[PDB]
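Below: one structure, written as structure tokens.
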Amino acid sequence: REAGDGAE
Amino acid sequence: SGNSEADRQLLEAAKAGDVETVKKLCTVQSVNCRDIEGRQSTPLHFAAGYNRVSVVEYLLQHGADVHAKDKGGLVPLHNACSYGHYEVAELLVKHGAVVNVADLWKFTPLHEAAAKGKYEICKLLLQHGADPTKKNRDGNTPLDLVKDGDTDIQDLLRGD
Ligand SMILES: *Cn1cc(CCCc2cn(C*)nn2)nn1
């Protein structure tokens with residue numbers, strides 16, 4: 001399950 | 001094409017948080033365009049994931065689609081919750097985002113916020129009826145995804 005676009 | 005380069009620059013501006021460039025380039029064609037070479041994200045997905053509050057606010061006021069799904073079924077609210085961006089999550093909910101939306105794996109925004117341990121986002125989602133007992137396709141509820149070490153969030157999701 002790959003992450004959506006963004007960053008913490 | 002004219003539209004394709006402009007779409008690209010708009011997606012880039014949304015990721016970068018450059019609201020003046022976003023305003024310059026936002027058209028009916030571009031506002032909900034998809035990032036065809038990536039994961040089919042819209043400008044709003046990018047603005048949400050990268051914590052670009054002013055851009056989110058601009059996009060929401062100019063017709064951006066809060067319900068748009070990326071190739072994995074993620075909506076912008078999922079990106080906000082998985083990356084821990086509270087103001088964005090709040091804005092999206094205030095503009096009609098459905099807190100119980102599920103991606104292709106049946107993960108909801110609360111599964112994401114619970115795993116990340118973000119108190120204020122978990123509270124926002126719970127106050128708008130997010131279900132802490134909903135199983136994803138691993139059989140895990142959002143309460144199950146709370147890190148075992150994270151007692152404060154466990155308590156919050158238990159509710160009652
Ligand atoms: C699914 N997924 C990917 C990531 C991190 C991707 C790289 C990154 C982005 N930002 C701000 N910091 N690191 N998390 N979840």
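If you go along the chain as it appears here, the first residue is 1 and each next one adds 1.
Per the header of the entry, the method used was X-ray crystallography, 1.3 Å.
Using the three backbone atoms N, Cα and C, a Cβ is placed for every residue, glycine included.
Quoted from Swiss-Prot for the published mutagenesis B:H67 to N (Swiss-Prot position 553): Enhanced hydroxylation by HIF1AN. Summarising the environment of B:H67 (mutagenesis position), the number of other Cβ atoms within 10 Å of its Cβ, over all protein chains shown, is 13.
A coil conformation is recorded for B:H67 (mutagenesis position) in the three-state DSSP classification, outside any helix or strand. Annotation of the mutagenesis experiment B:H67 to D (Swiss-Prot position 553) in Swiss-Prot: Enhanced hydroxylation by HIF1AN.
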